[PDB]
Amino acid sequence: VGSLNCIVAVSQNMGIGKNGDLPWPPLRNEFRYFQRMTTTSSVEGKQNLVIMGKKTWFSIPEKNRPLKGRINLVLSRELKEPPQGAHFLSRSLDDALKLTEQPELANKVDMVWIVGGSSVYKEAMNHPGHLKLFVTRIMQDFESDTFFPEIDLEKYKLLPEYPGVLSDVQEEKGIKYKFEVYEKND
Ligand SMILES: *O=P(*)([O])(O[C][C]1O[C](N2[C]=NC3=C2N=[C]N=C3[N])[C](O(*)P(*)([O])([O])=O)[C]1[O])OP(*)([O])(=O)O[C][C]1O[C](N2[C]=[C][C]C(C([N])=O)=[C]2)[C]([O])[C]1[O]
Ligand SMILES: Cc1c(Sc2ccc(C(F)(F)F)cc2)sc2nc(N)nc(N)c12
């Protein structure tokens, strides 16, 4: 098993969701970036694993479920099996990561990507160890009901560059946004 990573897109007021969707109109290239980053596995013959909360799962439209070419693991304490389309179910982030060091997965999983929501992100970000955050900054306020947790810049350093990640400001349906990569190791 290779890297542990979080990926999020966040508005300026730290908003990531609203009424079970994203706070902003769909940005096609942000979705394409998310796809590319989560799917791409630099260790031939392995797949990436995506870990998400239950609400995040159901927030993805049904025909795009499971996220293709990735092992999909949903986090729930209420569900008794993976939702229709989902591969794995865990009752905690620990168990999910614990589940990756088993026979079934340990030689199949490369990168693990936490793809939301808030409480998964929160727990990951505050877990000791080597962790990157791939943060798309949507450069406006958008009204939101769910938020990205605080990034502690004493521990997380913004990288000045990263391969395969555009540094330049992007714009789509009149909304400016930028890609960032943060790294901690503690
Ligand atoms: O965390 P989300 O996905 O779901 C909450 C639901 O998840 C289960 N949960 C969460 N965390 C754990 C867990 N279960 C076990 N262990 C852990 N650690 C739990 O389900 P149950 O009760 O059945 O056990 C929780 O209730 O939901 P959220 O934070 O409410 O977010 C969804 C919103 O944000 C948007 N979004 C999601 C991901 C990324 C981004 C982004 N912009 O990058 C946005 C969604 O659209 C939605 O609005
Ligand atoms: C969960 C998420 C979304 S929600 C979502 C994800 C995928 C799909 C589709 F590819 F299936 F369409 C739809 C909604 S956009 C996005 N962008 C970044 N940078 N990071 C993320 N974690 C997400």
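Heads up, chain A uses Swiss-Prot numbers, so what you see runs 2-187.
Cβ atoms are placed via backbone N, Cα and C, with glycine included.
In Swiss-Prot this protein carries:
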BINDING   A10, 16-22, 55-57, 77-79, 117-124  NADP(+) binding site
BINDING   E31, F32, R33, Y34, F35, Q36, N65, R71  substrate binding site
DOMAIN    4-185  domain 'DHFR'
MUTAGEN   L23 to R  Strongly decreased affinity for methotrexate. Decreases catalytic rate constant 200-fold. Decreases affinity for NADP and dihydrofolate over 10-fold
MUTAGEN   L23 to F, W or Y  Decreases affinity for NADP and dihydrofolate over 10-fold
MUTAGEN   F32 to R  Reduces catalytic rate 5-fold. Reduces affinity for dihydrofolate 9-fold; when associated with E-36
MUTAGEN   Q36 to E  Reduces catalytic rate 2-fold. Reduces affinity for dihydrofolate 9-fold; when associated with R-32
MUTAGEN   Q36 to S  Increases affinity for dihydrofolate about 2-fold. No effect on affinity for NADPH
MUTAGEN   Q36 to K  Increases affinity for dihydrofolate about 3-fold. Reduces affinity for NADPH about 3-fold
MUTAGEN   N65 to F  Increases affinity for dihydrofolate about 3-fold. No effect on affinity for NADPH
MUTAGEN   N65 to S  Increases affinity for dihydrofolate about 15-fold. No effect on affinity for NADPH
In chain order, residues whose C-beta lies under 8 angstroms from the C-beta of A10 (NADP(+) binding site), counting only those at least six residues away in the same chain, are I17, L23, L28, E31, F35, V136, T137, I139, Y178
Among the binding-site residues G118, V121, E124, the ones with a Cβ under 6 Å from any atom of ligand 2 are none
Simplified to three states, DSSP reports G21 (NADP(+) binding site) as coil
Once DSSP output is merged into helix, strand and coil, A10 (NADP(+) binding site) belongs to strand
Close to ligand 1, in the sense of Cβ under 6 Å, among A10, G18, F32, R71 as recorded positions, are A10, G18
The correct three-state DSSP answer for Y34 (substrate binding site) is helix
Of all C-alpha pairs drawn from the substrate-binding set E31, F32, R33, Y34, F35, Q36, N65, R71, the farthest apart lie at a distance in Å of 18
Whole-Å Cα distance, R78 (NADP(+) binding site) to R33 (substrate binding site), is 31
CB contacts under 8 angstroms to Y34 (substrate binding site), restricted to the same chain and 6+ apart in sequence, sorted by sequence, are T137, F180
When the recorded positions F32, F35 are compared by other Cβ atoms within 10 Å, fewest goes to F32
A correct count of other C-beta atoms within 10 Å of the C-beta of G21 (NADP(+) binding site) gives 11
For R71 (substrate binding site), the closest of the recorded positions by C-alpha position, picking from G18, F32, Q36, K56, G118, is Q36
